[PDB]
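*Asks:* One structure coming up, written as structure tokens, with questions to follow.
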Amino acid sequence: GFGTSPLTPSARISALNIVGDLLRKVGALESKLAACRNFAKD
Amino acid sequence: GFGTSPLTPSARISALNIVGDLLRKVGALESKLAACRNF
Amino acid sequence: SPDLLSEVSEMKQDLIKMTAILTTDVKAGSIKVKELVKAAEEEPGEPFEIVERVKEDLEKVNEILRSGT
């Protein structure tokens, strides 16, 4: 309750690893749903 | 932790706040994907 | 499709892991079930629109973690 400390480098690298997984998944979901919307408009 | 500095407290809290918003939105996304129907 | 749902489930687990790394929350009282249910009910828009917002937010988090600011 004294404040927030810096994130360790290893924890920062772990969070970066996970955000990579999230960005690959969201990119694929974006492409899938964009294709659904664009196939329908066409 | 090769080649990497600690994340400042302010950046840590900024990231945590966005991750909280993302968890809420991804719950909504899981709901709407399950419920969406083609008419 | 079930494959879309399984990718989103994996993203939800990723976000729980990121929460555990980033939090200083010392039964995880900072996570409120009633807020999660309300958000799942009230988030506006179709899946594509929600995905675009999720992607923008993830790109922002990535920039904070990679660049440090």
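Here chain A follows Swiss-Prot for its numbers: 238-279, in order, are the residues you see.
Backbone N, Cα and C atoms are what each Cβ position is placed from, and that goes for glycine too.
A mutagenesis experiment is reported in Swiss-Prot for this position, A:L266 to A, and the note states: Impairs interaction with DISC1. Listed in Swiss-Prot is the mutagenesis experiment A:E267 to A, annotated as follows: Impairs interaction with DISC1.
Looking at the shown structure, what environment does each listed feature sit in?
*Replies:* Counted within 10 Å of its Cβ, the other Cβ atoms near A:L266 (mutagenesis position) come to 22, all protein chains included.
Within 10 Å of the Cβ of A:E267 (mutagenesis position) there are 15 other Cβ atoms, across all protein chains.
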*Asks:* Can you check what DSSP calls A:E267 (mutagenesis position), collapsed to helix, strand or coil?
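*Replies:* Reduced to three states, the DSSP call for A:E267 (mutagenesis position) is helix.
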